[PDB]
Amino acid sequence: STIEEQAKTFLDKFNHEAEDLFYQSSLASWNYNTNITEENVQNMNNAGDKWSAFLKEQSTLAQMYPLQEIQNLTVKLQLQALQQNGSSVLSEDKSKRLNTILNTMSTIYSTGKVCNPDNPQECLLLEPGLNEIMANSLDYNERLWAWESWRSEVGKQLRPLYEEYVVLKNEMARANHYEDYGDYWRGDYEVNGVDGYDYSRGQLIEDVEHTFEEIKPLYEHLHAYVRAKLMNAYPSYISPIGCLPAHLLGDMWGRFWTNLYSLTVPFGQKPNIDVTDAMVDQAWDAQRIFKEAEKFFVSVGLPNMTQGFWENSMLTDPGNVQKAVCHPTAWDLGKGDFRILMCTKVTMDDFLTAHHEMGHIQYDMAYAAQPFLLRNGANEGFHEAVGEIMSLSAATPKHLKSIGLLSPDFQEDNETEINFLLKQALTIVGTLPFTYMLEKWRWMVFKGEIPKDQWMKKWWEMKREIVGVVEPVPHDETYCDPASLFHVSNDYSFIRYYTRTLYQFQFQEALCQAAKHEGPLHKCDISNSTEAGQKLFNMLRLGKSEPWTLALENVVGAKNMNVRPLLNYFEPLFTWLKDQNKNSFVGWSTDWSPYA
Amino acid sequence: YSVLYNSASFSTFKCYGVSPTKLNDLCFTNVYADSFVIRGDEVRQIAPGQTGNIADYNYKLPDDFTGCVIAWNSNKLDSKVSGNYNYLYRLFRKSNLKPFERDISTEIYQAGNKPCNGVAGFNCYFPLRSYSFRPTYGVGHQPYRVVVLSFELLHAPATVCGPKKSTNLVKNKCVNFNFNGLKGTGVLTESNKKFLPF
Ligand SMILES: *[C@@H]1O[C@H](CO)[C@@H](O)[C@H](O)[C@H]1NC(C)=O
Ligand SMILES: *[C@@H]1O[C@H](CO)[C@@H](O)[C@H](O)[C@H]1NC(C)=O
Ligand SMILES: *[C@@H]1O[C@H](CO)[C@@H](O)[C@H](O)[C@H]1NC(C)=O
Ligand SMILES: *[C@@H]1O[C@H](CO)[C@@H](O)[C@H](O)[C@H]1NC(C)=O
Ligand SMILES: *[C@@H]1O[C@H](CO)[C@@H](O)[C@H](O)[C@H]1NC(C)=O
Ligand SMILES: [Zn+2]
């Protein structure tokens, strides 16, 4: 027989043999993440041995089936995923330093100790330290204090290791012949061999800049808005036209702006929408929240849950002597086993999170008919683009009224809409520029444009001309601000946070026509439209058997990412922002400085 | 055919070629029962004109099959904490099976172009493997006991003909009667003749 059917036989054997092995690992993982104890740690190791070892052997014998002599697309895609080496292309001597640097970075990032100078009595570290304090504090020195201490310790003790890590990752990627580590990560979005759907690895950067340029007026308007509104709480130390400081933008790294609504309220004296009071008065249990999350998916387009999730999933915090780590996640153990790991209180945040988790569960089972190696989302971003749109439909003041939580006699005023839009734009809109700038810095570091010497200077002046952030203290080239980051100290990417941001809005607008809905886009709530659920099913059940561009086009009709839905979400906010920015100049000047 | 039809303890009970009742008092030369255990999702494959591993390389059903099929869950028996590795099933066979044909060989498949020499490896694999049923598995993988019943009729006496219903008898009044296949009409009266024992 020819190589094609032999490869098919090996594929079938692998698909059968991986399932039972993965199930025990998943069971051990659920047991640990539900019940923490010393004796339930060998199982991890035990599982983390067996499965892991098996995996490497299935990459050892899988390279003798060349893809050139196969004419079926799906098995070609399968072989591409399983023919990758990983880190075994590196020799053992050079592989004993990569893992060493990873261990050092993880340990040092987890090990935090921030103390004030000349005061060895009190220290506060990471949590419940830095994040809690410098989000609600109106003291200049206190805000700039932990800001400088964390960078002076972690940056100093991780910059030399970062220098070695960059070149090591470049070498390990070049051993796999992509061009370098940058193309190594940018090849995740690769599709070849399909007409009208193929895509190149280098076009990602330019395509991202295209959607980046079509949001700059909004970013500049909100920049001037927040600067003018923080000129009130902080009387001075702010340029009339310039870069906002790095210690006045919510979190440490400025990547989240949720901590700025306290000082910046569009219309005051008006409480927002709160249904948690209704939840606590008439006393729903921990279940009915999930049952309503269940009945939403039941009603729209999707079948109801199986019996296994209702007797094998922990919903409420156990406390007691049995410890459980609260981290809401969706678990697909295999063999038709689905559960959710989370601890719930009576909160609206848990109400919104339950919809996200249920969407994740219904997404996992959607591609359960696909082979074992095709049981995943189209990329690393579509998976969060499926269950997150539920929070867009679970927060409208029509489904809450329908389920009996929000005051059926309420009148929705012109004042609350802009407040909600600013509140939820401080999270989604306010993180794209910094995140993509960080990714661009990583890409140019890995590609080779910037030598190791002019690293922070370029970083700090991109902090000025792109984000609009000024140094509270002039830093020298001895720190490493990126090294003190969660997904930079530990090996993870940042591109997934950008396309996802545009995916969640692109799909929604499609269903907004399928729901026959009229009104503003933010009020678009899908309900009683089996057609929208049918289209959702027509894209969830495919998975990795088809290119991601095809999956996107099946709903939105576009072979490339578009930003227009995001701005179509923000017409009232844009109008209101330009409504109260007519007395001060918009933009920033990258010449002002707190230190002059 | 009464402890089967009336008892609603069966997930799947379907008769092809005959009705459950009505045709439950017609008889044939022989009855053949095939019993086995499969996974929850394979019970669909047991039908005439079906393709798949179970329908082809394990047991083939003829297109003109006449009989009945019963299939019911057995998760309370064939599920073990350590895994139910006892049940074996086949992947690697050179040709499809004929109806009512079985193969129980353990020949290593010569998938490649070189003799396997009886040892598994590259392009050489074991043909039979196990479910490993677990208590926490879903209905799509939970074990199901399946039995198929086939009726064979030939130029034979066909001596398996079901139960016969009977009614009480009255006397001294002419009626219709069916005495052991003898149809008649009239009065039945006590007698005193001497019939031979046969
Ligand atoms: C959690 O694990 C401990 C082992 O230290 C065990 O004694 C306990 O019964 C477990 N709890 C549950 C709910 O399984
Ligand atoms: C490619 O492989 C899939 C997987 O079994 C199969 O369904 C499909 O028919 C194959 N392609 C062609 C053209 O037969
Ligand atoms: C799911 O929906 C079906 C209706 O098709 C119903 O018969 C079944 O009881 C439902 N199950 C649950 C757990 O709600
Ligand atoms: C139809 O929509 C209303 C309001 O959005 C909702 O209360 C109702 O439950 C929906 N219909 C069904 C069958 O869920
Ligand atoms: C709400 O109505 C008032 C009254 O006309 C109007 O001035 C205001 O602009 C409306 N809200 C928005 C967001 O336009
Ligand atoms: Zn999620």
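Here Swiss-Prot sets the residue numbers for chain B, with the shown residues being 365-562 in order.
Header lists the method as electron microscopy, 3.1 Å.
Using the three backbone atoms N, Cα and C, a Cβ is placed for every residue, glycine included.
Here the residue is the original one, but Swiss-Prot notes a natural variant at this spot, B:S371 to L: In strain: Omicron/BA.1. Where Swiss-Prot documents B:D405 to N as a natural variant, the accompanying text is: In strain: Omicron/BA.2, Omicron/BA.2.12.1, Omicron/BA.2.75, Omicron/BA.4, Omicron/BA.5, Omicron/BQ.1.1, Omicron/XBB.1.5, Omicron/EG.5.1; complete loss of interaction with host integrins. Record note (Swiss-Prot), natural variant B:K444 to T: In strain: Omicron/BQ.1.1. The unchanged residue is displayed. Swiss-Prot documents B:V445 to P as a naturally occurring variant and attaches the note In strain: Omicron/XBB.1.5, Omicron/EG.5.1. As a natural variant entry, B:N460 to K appears in Swiss-Prot alongside the note: In strain: Omicron/BA.2.75, Omicron/BQ.1.1, Omicron/XBB.1.5, Omicron/EG.5.1. What Swiss-Prot says about the mutagenesis result for B:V483 to A is this: Increased resistance to neutralizing antibodies. Recorded in Swiss-Prot as a natural variant, B:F490 to S carries the remark: In strain: Lambda/C.37, Omicron/BQ.1.1, Omicron/XBB.1.5, Omicron/EG.5.1. Among the mutagenesis results in Swiss-Prot, B:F490 to L has the note: Increased resistance to neutralizing antibodies and human covalescent sera neutralization. The residue drawn here is the original one. Annotation of the published mutagenesis B:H519 to P in Swiss-Prot: Increased resistance to human covalescent sera neutralization; the original residue is retained in the structure shown.
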Using C-alpha positions only, work out which of the recorded positions B:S371, B:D405, B:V445, B:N460, B:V483 is nearest to B:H519 (mutagenesis position).
B:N460
Find, among the recorded positions listed as B:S371, B:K444, B:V445, B:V483, the one whose Cβ has the highest number of other Cβ atoms within 10 Å in the structure shown.
B:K444
Candidate recorded positions B:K444, B:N460, B:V483, pick with smallest Cα gap to B:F490 (variant position):
B:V483
B:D405 (variant position) and B:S371 (variant position), distance between Cα atoms, whole Å:
23
Among B:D405, B:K444, B:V445, B:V483, which are recorded as recorded positions, the nearest neighbour of B:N460 (variant position) by Cα:
B:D405
Any same-chain residues 6+ apart from B:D405 (variant position) with CB under 8 Å of its CB? Would you list them in sequence order, or say none?
B:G504, B:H505
Coarse DSSP state, helix versus strand versus coil, of B:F490 (variant position):
coil
Ten-angstrom check, please: count other Cβ atoms within 10 Å of the Cβ of B:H519 (mutagenesis position), all chains counted.
6
Compute the C-alpha separation of B:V445 (variant position) from B:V483 (mutagenesis position), stating it in Å without decimals.
31
